[PDB]
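Participant: Would you mind keeping the following structure in view while I ask a few things?
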Amino acid sequence: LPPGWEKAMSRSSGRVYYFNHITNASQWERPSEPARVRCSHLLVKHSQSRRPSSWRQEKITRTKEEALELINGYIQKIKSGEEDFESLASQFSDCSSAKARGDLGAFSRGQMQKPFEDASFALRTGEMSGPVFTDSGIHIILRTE
């Protein structure tokens, strides 16, 4: 397999799947570096976030465990097609980029928080991350270019 990916076995069905420990993506299909990428994200903050505050909520009090549950729920809805990433980012991202459907614009290595950067540059175009953790909170990242 490519770097970043490993083969795993579903705990519930026993079927082979693939997991990326850089992006925290997981998928059933066997997966097949850019100078700059463009990403959107949805951030869910928690009480240990660097700044436990956002446009949504002046005092963010949720636990990091509660923040992860919210992230996992949004990922489920996005993957089911029940909701679009853009819709959920606009409504629920704890960051002012919510106003741009989560878009952060284009960037190179050396700009973003490292876990976010590493996930961003390891995603394929159009691919979405699993939960990514930074000092800001927990992120869902969508690489758009």
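Here Swiss-Prot sets the residue numbers for chain A, with the shown residues being 7-38, 51-163 in order.
Each residue, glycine too, has its Cβ placed from N, Cα and C.
The domain 'PpiC' annotation in Swiss-Prot covers 52-163. For the published mutagenesis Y23 to A, Swiss-Prot gives the following note: Reduced affinity for KIF20B. What Swiss-Prot notes for the published mutagenesis of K63 to A is this: Loss of peptidyl-prolyl cis/trans isomerase activity. No effect on the interaction with IRAK3/IRAK-M. Abolishes IL33-mediated increase of IRAK3/IRAK-M protein levels. According to Swiss-Prot, the experimentally introduced change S71 to D or E is described as follows: Loss of peptidyl-prolyl cis/trans isomerase activity, nuclear localization and cellular function. The note that Swiss-Prot attaches to the published mutagenesis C113 to A is: Loss of peptidyl-prolyl cis/trans isomerase activity; decrease in DNA repair of double-strand breaks by homologous recombination slightly less efficient than that observed with wild-type protein. No effect on RBBP8/CtIP.
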Participant: As a quick check of your reading of DSSP, tell me how many residues in the domain 'PpiC' (52-163) are helical, how many are strand and how many are coil.
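Facilitator: Grouping H, G, I as helix and E, B as strand yields 39 helix, 26 strand, 47 coil.
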Participant: Provide, as an integer number of angstrom, the distance between the C-alpha atoms of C113 (mutagenesis position) and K63 (mutagenesis position).
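Facilitator: Here the two Cα atoms are 9 Å apart.
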Participant: For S71 (mutagenesis position), which residues of its chain lie six or more apart in sequence with Cβ-Cβ distance below 8 Å?
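Facilitator: Listed in sequence order, they are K63, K77, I78.
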Participant: Return the residues near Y23 (mutagenesis position) by Cβ distance under 8 Å, restricted to its own chain and a separation of at least 6 in sequence.
Facilitator: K13, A14, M15, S16, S32, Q33, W34
Participant: Among the mutagenesis positions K63, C113, whose Cβ has the fewest other Cβ atoms within 10 Å?
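Facilitator: Counting other Cβ atoms within 10 Å of each of the mutagenesis positions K63, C113 gives the minimum at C113.
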Participant: What kind of secondary structure is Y23 (mutagenesis position) part of, going by DSSP in three states?
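Facilitator: Where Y23 (mutagenesis position) sits, the three-state DSSP reduction gives strand.
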Participant: Given 12 residues with no model between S38 and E51, what whole-number C-alpha distance in angstrom do these ends have?
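Facilitator: The unmodelled segment spans a Cα gap of 14 Å.
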